[PDB]
Amino acid sequence: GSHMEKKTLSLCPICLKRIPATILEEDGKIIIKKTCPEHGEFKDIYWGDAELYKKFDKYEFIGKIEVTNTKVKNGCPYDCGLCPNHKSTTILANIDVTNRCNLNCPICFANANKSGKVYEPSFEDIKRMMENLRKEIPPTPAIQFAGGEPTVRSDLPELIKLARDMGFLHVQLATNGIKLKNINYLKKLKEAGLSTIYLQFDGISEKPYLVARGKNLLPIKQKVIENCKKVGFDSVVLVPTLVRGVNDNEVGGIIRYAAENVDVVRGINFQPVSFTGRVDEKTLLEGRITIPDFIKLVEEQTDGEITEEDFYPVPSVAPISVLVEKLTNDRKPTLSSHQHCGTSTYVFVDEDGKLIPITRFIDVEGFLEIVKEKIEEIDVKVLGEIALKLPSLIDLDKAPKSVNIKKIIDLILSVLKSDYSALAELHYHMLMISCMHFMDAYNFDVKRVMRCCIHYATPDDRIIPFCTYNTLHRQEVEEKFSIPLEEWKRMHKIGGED
Ligand SMILES: CCCCCCCCCCCCCCCC(=O)OC[C@H](COP(=O)(O)O)OC(=O)CCCCCCCCCCCCCCC
Ligand SMILES: C[C@H]1O[C@@H](n2cnc3c(N)ncnc32)[C@H](O)[C@@H]1O
Ligand code: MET
Ligand code: SF4
Ligand code: SF4
Ligand code: SF4
Ligand SMILES: [Fe+3]
């Protein structure tokens, strides 16, 4: 019948206490069982496919941190953060610049617009949160403004400039895009130096928007995309909240729409719905979907152009950072998140519009093996040796006709020389297709969250993993630093200015 895979620690979904949990294989799926001393037994889906679950375990990578912000007191996941036992530095920081929003979505992990209180850090508070992120070893390389809807603050372009001034290589905006339907507003974001728009995007028909968002936003999303084309803003990531029964049938359609718009869309990052914050009862009961379920949908709905073997877990590229760090004697941000948190592939869009994953014609598995081997052999000769082996890893038969294989190889080598511009050019050639499954109290796994690489900087000088922030800390923090809406409105204007 069942057989145990792992022991771990989880949370009771009722009282949020830390409780023991078992991860088990059962009928081809991975389940998590747990017991609360007070509220009894719980059973949830952890991963939809036991075979892919075991396959991803081989890419486990344990990171290290040196700069901490909190002490051990109550043990994980209560000591965030970062406490001395966290195993990853910040790769992408989140700063919530507001809890106000110009929407009222039925699915909202932040439960925006319900507290009756306004959380809006000052420009100086945000600079200090950025300093804390930049004090890490290595410094946090990427930051995203979130909330809430960040575009409802009139000072957002100044915050984007500030992030650039503070040294972040990548400045991202998570947004519902509504204000970006005005092209002059989009122009000010580009001019301020925004790297990427992380655009909420739930489908290619009206129904997923009606369900998840409460109204048909599809024409507005389309306008935002057309505005990006008009102003030459070419770095949009579409972000579907993936809900079984709502838009699991539109996975291929979203991917095809991105590929049709690959001049401005650099990726789709699917987010299987996370039962934190605000969720409607049908979503809670019927909507659960996991990373391997998503991978299966991609294969089915792109007619086998993208297959299961094309996806890798995020830490599979941790050794690339390690190697680059050793080659250059400079500490590099390392993607050391848990192997069951997320997955990605990369595809080329050819002339006919067919999707050709880079893994179809580059032996990515073999490439990562050589990388891990050369780390063990660490020097002046490594790069040349790897450059010698790269042709044996390529299948020129399966490569797209519209792709210069020699240029891709050179860009890969330049990434190994710590050329960030080559990594960015590589992303411009391709369409990233990824899926990240943020935890909730039903599937919480302490062994995952200890490796989390996506962190909120808070106004009380903490740095808190995304998955503990949205299950345990968001209300506490927002309540401390909010003022009642009644008084906030009388002291400000709608953009947040005094
Ligand atoms: C509200 C909070 C929500 C937080 C959600 C987390 C989102 C995580 C980020 C998603 C990814 C966005 C990346 C930006 C893409 C882009 O525009 O890319 C284009 C940009 C170039 O833009 P600029 O030149 O303008 O700065 O380059 C980058 O952003 C470089 C960083 C790339 C990060 C690589 C991540 C690796 C993932 C693991 C790969 C596994 C192996 C795959 C094998 C085939
Ligand atoms: C930052 C992104 O997260 C999406 N989002 C909002 N609520 C949820 C949820 N419960 N689970 C997953 N993604 C969600 C938003 O729609 C936005 O695109
Ligand atoms: C909780 S979502 C925060 C970012 C923005 N409001 C969006 O929906 O894209
Ligand atoms: S998630 Fe990390 S920072 Fe938070 S308590 Fe656990 S180990 Fe510490
Ligand atoms: S999901 Fe984003 S846009 Fe929707 S209500 Fe929440 S914060 Fe606002
Ligand atoms: S944000 Fe959640 S899903 Fe992503 S790395 Fe952190 S723990 Fe894993
Ligand atoms: Fe309980």
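Along the chain as shown, the residues are counted starting at 1.
For all residues, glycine too, the Cβ spot is worked out from N, Cα and C.
Per Swiss-Prot, the features are as follows:
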BINDING   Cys76, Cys80, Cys83  [4Fe-4S] cluster 1 binding site
BINDING   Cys101, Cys105, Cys108  [4Fe-4S] cluster 2 binding site
DOMAIN    85-303  domain 'Radical SAM core'
MUTAGEN   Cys80 to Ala (Swiss-Prot position 77)  Loss of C9-methylation but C7-methylation is still observed
MUTAGEN   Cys105 to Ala (Swiss-Prot position 102)  Loss of methylation activity
Whole-number Å distance between the CA of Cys101 ([4Fe-4S] cluster 2 binding site) and the CA of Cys76 ([4Fe-4S] cluster 1 binding site)?
32
Determine, to the nearest whole angstrom, how far the Cα atom of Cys83 ([4Fe-4S] cluster 1 binding site) is from the Cα atom of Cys108 ([4Fe-4S] cluster 2 binding site).
28
Which of these recorded positions has the least crowded Cβ, counting other Cβ atoms within 10 Å: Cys80, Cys83, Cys101, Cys105?
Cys101
Over a break of 6 residues, report the distance between the Cα atoms of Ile378 and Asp379 in whole Å.
6
Which residues does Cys108 ([4Fe-4S] cluster 2 binding site) neighbour through Cβ under 8 Å, counting only same-chain ones at least six apart?
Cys101, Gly277, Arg278
Within 10 angstroms of the C-beta of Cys76 ([4Fe-4S] cluster 1 binding site), what count of other C-beta atoms is obtained when all protein chains are considered?
19
If you take the centroid of the Cβ atoms of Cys76, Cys80, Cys83, the listed [4Fe-4S] cluster 1 site, which other residues of that chain have their Cβ within 8 Å of it?
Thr70, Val72, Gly75, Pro77, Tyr78, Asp79, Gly81, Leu82, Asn85, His86, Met450, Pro465, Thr468
Cα distance (Å, whole number) from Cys80 (mutagenesis position) to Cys105 (mutagenesis position):
28
Cβ under 6 Å from an atom of ligand 4: which of these recorded positions qualify? The list is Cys80, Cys101, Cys105.
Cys80
Residues close to [4Fe-4S] cluster 2 site centre defined by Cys101, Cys105, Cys108, Cβ within 8 Å:
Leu103, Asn104, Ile107, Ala110, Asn111, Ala112, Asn113, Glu149, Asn176, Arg213, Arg278
Three-class DSSP secondary structure - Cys108 ([4Fe-4S] cluster 2 binding site):
strand
Going by DSSP, give the three-state secondary structure for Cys80 (mutagenesis position).
coil
Listed recorded positions are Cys76, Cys83, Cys101, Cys105, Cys108; which sit with C-beta under 6 angstroms of ligand 5?
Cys101, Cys105, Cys108
Near ligand 2, which of the recorded positions show up if the criterion is a Cβ under 6 Å from one of its atoms? Options: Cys76, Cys80, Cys101.
none
